[PDB]
Number of protein chains: 2
Amino acid sequence: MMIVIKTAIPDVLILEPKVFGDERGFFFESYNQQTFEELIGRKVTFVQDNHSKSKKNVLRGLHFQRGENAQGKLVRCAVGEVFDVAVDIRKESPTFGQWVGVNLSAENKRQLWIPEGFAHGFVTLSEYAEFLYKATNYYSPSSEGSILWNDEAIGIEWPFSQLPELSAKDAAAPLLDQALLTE
Amino acid sequence: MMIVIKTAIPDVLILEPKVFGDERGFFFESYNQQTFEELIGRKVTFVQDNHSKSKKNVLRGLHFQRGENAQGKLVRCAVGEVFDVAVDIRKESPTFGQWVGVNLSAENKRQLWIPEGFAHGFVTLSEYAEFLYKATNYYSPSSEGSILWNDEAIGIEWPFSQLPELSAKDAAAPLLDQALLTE
């Protein structure tokens, strides 16, 4: 079964499959369309599944897509562990600029549902981590959007002390205010 | 580029996604609705994702669902390696009783598309293997059917050298001529 836990930000949900641990190994339903729509309360279609691998300390993110390319993301960690983050970037939201951080691992099986209107990011905590994520809309480069990981306005408390290994693109990400200029 | 390979049985396809990166840092699209639909030529919706873990030699299978609960399955291996099998069980099909076997591993990133009308099964080749599934219809206990792994009429050539480990339920599966292929 799956336990659904709300986070400090209402629309962001943690899903936790409680799994067997049998003799052959285990087996669980990681996603179920009818169930998920009933949980969220509205129709939701995932059109794209992605799978990525990263080394310890690689931080990916604070990504989002604008307007009609806005993507809802249901993510989890197939291998290792990451510290996942969701930032509410809806200017009209009571929780705008607020963030939620959750540890997702192959062991705990947690998932994080991040609706459209949020930016996402995560850091690899284990030697390597394999991240899976489903999206409500296709990734389209022309729509990309990013926010610097250590932006003070948001003030995420990242579990690490070292500087994260960032991609050239994420290291050059603008601060919250700039980032949302035309949004 | 992304490669789609046809097997000896027409409707069964092997998919090998476009991977960006190394053995130590990558990213790929494991499913894309519009692309898949164009490939298959008809509309297809996956309503359920499954995730399993199995020890070496655990063989799961020769499962299918009857009539309206018939499922199409897109499967891949996120961890380790398995030998995956699809058996055509459409009584009116020119390839009825025929099978296709493909090695799917975390490394090769191959996926097998198994349409409605086929039974499915696989054996774990690595110490452990984590298998991921996407189905076009929900599991249905009433509609489920199974076929014994070593059924002679089908005659699958299982790669393993050792006896497989089966769940009580699969060890008790009937032989093809006894399977309830239709509702």
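So how was this one determined? The header says X-ray crystallography, 2.2 Å.
Note that Cβ sites are derived from N, Cα and C of the backbone, with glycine treated the same way.
Residues or ranges marked as substrate binding site by Swiss-Prot: A:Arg24, A:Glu29, A:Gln48, A:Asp49, A:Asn50, A:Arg60, A:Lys73, A:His120, A:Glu144, A:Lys169. Under the three-state DSSP scheme, A:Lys73 (mutagenesis position) falls in the strand class. Shown in sequence order, A:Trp113, A:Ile114, A:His120, A:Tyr133, A:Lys134, A:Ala135, A:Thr136 are the residues of the chain, 6+ apart in sequence, with a C-beta less than 8 angstroms from the C-beta of A:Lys73 (mutagenesis position).
Its own atom aside, the Cβ of A:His63 (mutagenesis position) has 18 Cβ atoms within 10 angstroms in the protein chains shown. Under the heading of mutagenesis, Swiss-Prot lists A:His63 to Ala and annotates it as follows: Loss of epimerase activity.
DSSP assigns A:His63 (mutagenesis position) to a strand segment in the three-state reduction. The active site, proton acceptor annotation in Swiss-Prot covers A:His63.
A:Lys73 to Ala appears in Swiss-Prot as a mutagenesis experiment; the accompanying note says: Reduces the epimerase activity by over 100-fold.
What Swiss-Prot says about the mutagenesis result for A:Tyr133 to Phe is this: Reduces the epimerase activity by over 1000-fold. A strand conformation is recorded for A:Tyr133 (mutagenesis position) in the three-state DSSP classification.
Taken from Swiss-Prot, the feature active site, proton donor applies to A:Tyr133.
Using a cut-off of under 8 A between C-beta atoms, the recorded positions A:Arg24, A:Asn50, A:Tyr133 that neighbour chain B are A:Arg24, A:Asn50. Under 8 Å, Cβ to Cβ, and six or more positions away along its own chain, A:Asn50 (substrate binding site) finds A:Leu132, A:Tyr133, A:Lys134, A:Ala135, A:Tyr139. Those residues noted as binding substrate (A:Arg24, A:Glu29, A:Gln48, A:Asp49, A:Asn50, A:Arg60, A:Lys73, A:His120, A:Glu144, A:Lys169) have their most widely separated CA atoms at a distance of 43 Å. Here A:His63 (mutagenesis position) is compared against the binding-site residues A:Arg24, A:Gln48, A:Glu144, and the shortest C-alpha distance is to A:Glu144. Listed recorded positions: A:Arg24, A:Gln48, A:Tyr133, A:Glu144; maximum Cβ neighbour count within 10 Å falls on A:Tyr133.
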